[PDB]
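In what follows, a single structure is set out as structure tokens and then discussed.
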Amino acid sequence: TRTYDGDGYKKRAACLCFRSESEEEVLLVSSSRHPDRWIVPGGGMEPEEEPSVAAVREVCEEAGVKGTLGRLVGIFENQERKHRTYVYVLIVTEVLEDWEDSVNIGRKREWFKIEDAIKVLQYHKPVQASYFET
Ligand SMILES: O=P(O)(O)CP(=O)(O)O[C@H]1[C@H](OP(=O)(O)O)[C@@H](OP(=O)(O)O)[C@@H](OP(=O)(O)O)[C@@H](OP(=O)(O)O)[C@@H]1OP(=O)(O)O
């Protein structure tokens, strides 16, 4: 079930899934609509679902990783799509091999240096590139 803020923006949660506490490498996933495009994993919050819980669930489903939830980075609007996304740091401790979106839609995942993640997100997802601005 899709959920919305009082202003009609769709509620979403995402994680910056880092390889380590050094936060030098981040996990991106392929778009289901355009498999040649990289995105930050995330998705819709369920009714009464805490944003930190939604963020962890969505990175499990989309990226097949689990780890240690860290700080809220911020709340980011995509005006064009009317999305409002809570973005958390996650330090990856488990990389699972046969995850929901691999099985179901062949979603891919790849580690990026932060500078390269910003580069590949800039064109289609400038708001996601801004998640890394700190
Ligand atoms: O959830 P996904 O697919 O794995 C990743 P996304 O949300 O970034 O994909 C969006 C895609 O974004 P992208 O593939 O760049 O991640 C964008 O692509 P755009 O046309 O370049 O804006 C649109 O796709 P289409 O071109 O197929 O309509 C969006 O369609 P909407 O009209 O908003 O429904 C897609 O939204 P979707 O419905 O798939 O969630």
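Going by Swiss-Prot, the residues shown for chain A are 9-142, listed in order.
If you check the header, you will see the structure was determined by X-ray crystallography, 1.5 Å.
Every residue, even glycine, has its Cβ placed from backbone N, Cα and C.
Going by Swiss-Prot, these are the annotated features:
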- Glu69: active site, proton acceptor (ACT_SITE)
- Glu66: Mg(2+) 2 binding site (BINDING)
- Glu66: Mg(2+) 3 binding site (BINDING)
- 17-142: domain 'Nudix hydrolase' (DOMAIN)
- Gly50 to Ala or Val: Loss of diphosphoinositol polyphosphate phosphohydrolase activity (MUTAGEN)
- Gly51 to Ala: Loss of diphosphoinositol polyphosphate phosphohydrolase activity (MUTAGEN)
- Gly52 to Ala or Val: Loss of diphosphoinositol polyphosphate phosphohydrolase activity (MUTAGEN)
- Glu70 to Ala: Loss of endopolyphosphatase activity (MUTAGEN)
- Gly78 to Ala: No effect on diphosphoinositol polyphosphate phosphohydrolase activity (MUTAGEN)
- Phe84 to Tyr: Induces a strong decrease in Ap6A and [PP]-InsP4 hydrolysis, while it only weakly affects PP-InsP5 hydrolysis (MUTAGEN)
- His91 to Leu: Induces a strong decrease in Ap6A and [PP]-InsP4 hydrolysis, while it only weakly affects PP-InsP5 hydrolysis (MUTAGEN)
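One residue stands out among the recorded positions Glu66, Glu69, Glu70 for having the most other Cβ atoms within 10 Å of its Cβ: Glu70. When the Cα atoms are compared, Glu70 (mutagenesis position) and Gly78 (mutagenesis position) turn out to be 19 Å apart. Taken through DSSP, the domain 'Nudix hydrolase' (17-142) splits into 32 helix, 52 strand, 42 coil. Within 10 Å of the Cβ of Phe84 (mutagenesis position) there are 17 other Cβ atoms, across all protein chains. Here the mutagenesis positions are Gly50, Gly51, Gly78, and the one with the most other Cβ atoms within 10 Å of its Cβ is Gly50.
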